[PDB]
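Structure record follows, encoded as structure tokens.
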Amino acid sequence: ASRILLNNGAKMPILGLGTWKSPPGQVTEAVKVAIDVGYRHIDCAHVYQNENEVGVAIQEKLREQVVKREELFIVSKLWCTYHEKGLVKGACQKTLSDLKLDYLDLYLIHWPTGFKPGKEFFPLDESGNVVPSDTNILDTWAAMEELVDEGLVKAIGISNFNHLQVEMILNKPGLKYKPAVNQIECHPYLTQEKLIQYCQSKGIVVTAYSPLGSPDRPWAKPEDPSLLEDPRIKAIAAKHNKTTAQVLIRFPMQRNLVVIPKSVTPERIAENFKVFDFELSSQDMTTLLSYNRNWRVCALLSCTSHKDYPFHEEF
Ligand SMILES: NC(=O)c1ccc[n+]([C@@H]2O[C@H](COP(=O)([O-])OP(=O)(O)OC[C@H]3O[C@@H](n4cnc5c(N)ncnc54)[C@H](OP(=O)(O)O)[C@@H]3O)[C@@H](O)[C@H]2O)c1
Ligand SMILES: O=C(O)COc1cc(Cl)ccc1C(=O)NCc1cccc([N+](=O)[O-])c1
């Protein structure tokens, strides 16, 4: 199937286009190309500073009648400086206006860590620690629920929540809507088995981010492993007559995950979508899982003393 059923009763395309790092001068064409070659899910965020340009492409393909709005699944995320109850609707509405949408299919709490509101996305103290917000994830969640009840978003969810944090929301007193999605880092070097089964056992769909290991991440170092260049993965790809990226994308698909590879390269946007006509064997799957090294693209030293920092816990 190309879509997975969420606990809100809506269907979500299991392949989407990521947009973090997509330059504002190239992401309009990248999203236009993606829609033209079949993509119906775009992963966005205010903090990525390119929603206006992504929105230009969405609007143009709607206008061109390449796609209908109902056929699209647009996702964005509440940035950390907007966890306060009074700031959530505005933050959502700014994203909607930029994306030139009247609703989002899914809106996520981007990180469990709330930061001091202001112009700065990472407000810092003199020693470089991030300045927290005294807002907690359950009050932020109640504000997310209000967005559903106002018709601005069809589904709400979370991202980078560890299993204790997911658990806290599922056990929130008065919980009105369960999280539909937990969007987390996942690839053969960070296979996430425990957190994934926990979420799936609760009816929470997991989206895998950085599925290719985010080779363009701005903090990359030489010592770092490289999925795309791992000869063991290259060999599985060769066997299947596919590219390494195609294998890295099909892998989470077969674990019942949604996956959101990013590219601004038209040829790779198309390649990355051509993953619905081959199957990895159980053995291939277990082999790729065996490459786990608990290696994370996404974690910040500036946040490690925040009370809600998600990655001290095992999972
Ligand atoms: N929730 C959050 O905290 C969070 C965090 C990180 C990421 N995400 C989302 O997840 C998306 C995907 O993660 P990501 O951007 O970190 O990295 P990614 O998708 O793992 O990797 C993107 C890198 O791979 C390259 N690439 C793409 N397709 C390729 C192919 N077929 N062959 C060779 N190289 C290829 C891209 O190059 P070109 O673009 O130059 O083609 C780019 O440098 C993000 O864009 C964002 O939407 C969410
Ligand atoms: O977060 C993403 O979607 C991708 O990563 C980005 C993207 C942009 Cl535009 C800016 C900054 C980041 C980034 O440093 N994310 C890591 C991060 C953030 C917050 C808290 C944490 N944390 O660990 O508590 C980690």
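Since chain A takes its numbers from Swiss-Prot, the residues it shows come out as 2-316.
This deposition comes from X-ray crystallography, 1.5 Å.
Just so it is clear, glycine is given a Cβ too, placed from its N, Cα and C backbone atoms.
The feature active site, proton donor is assigned by Swiss-Prot to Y49. Cβ neighbour count for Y49 (mutagenesis position): 20 (other Cβ atoms within 10 Å of its Cβ, all protein chains included). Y49 (mutagenesis position) carries a helical DSSP state (H, G or I).
According to Swiss-Prot, the feature NADP(+) binding site maps to 10-19, 211-273. For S211 (NADP(+) binding site), other Cβ atoms within 10 Å of its Cβ number 24.
Feature annotation from Swiss-Prot assigns substrate binding site to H111. In the three-state DSSP scheme, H111 (mutagenesis position) is classed as coil.
According to Swiss-Prot, the mutagenesis experiment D44 to N carries the annotation: Reduced glyceraldehyde oxidoreductase activity. When secondary structure is read from DSSP and collapsed to three states, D44 (mutagenesis position) falls in the strand class. Cβ neighbour count for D44 (mutagenesis position) (all protein chains, 10 Å cutoff from its Cβ): 26.
Under its mutagenesis entries, Swiss-Prot includes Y49 to F with the note: Complete loss of glyceraldehyde oxidoreductase activity.
Taking the Cβ of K78 (mutagenesis position) as centre and 10 Å as the limit, one finds 25 other Cβ atoms among all the protein chains shown. Experimental mutagenesis is annotated in Swiss-Prot for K78 to M, with the remark: Reduced glyceraldehyde oxidoreductase activity.
Counting every protein chain shown, the Cβ of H111 (mutagenesis position) has 21 other Cβ atoms within 10 Å. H111 to N appears in Swiss-Prot as a published mutagenesis result, with the remark: Reduced glyceraldehyde oxidoreductase activity.
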Cβ under 6 Å from ligand 1: qualifying binding-site residues of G10, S211, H241, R251: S211
Entries of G10, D44, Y49, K78, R251, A271 which, being recorded positions, have CA atoms within 10 angstroms of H111 (mutagenesis position): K78
Binding-site residues: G10, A221, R251 - member with fewest neighbouring CB atoms within 10 Å: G10
Rounded Cα separation (Å) that holds between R251 (NADP(+) binding site) and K78 (mutagenesis position): 25
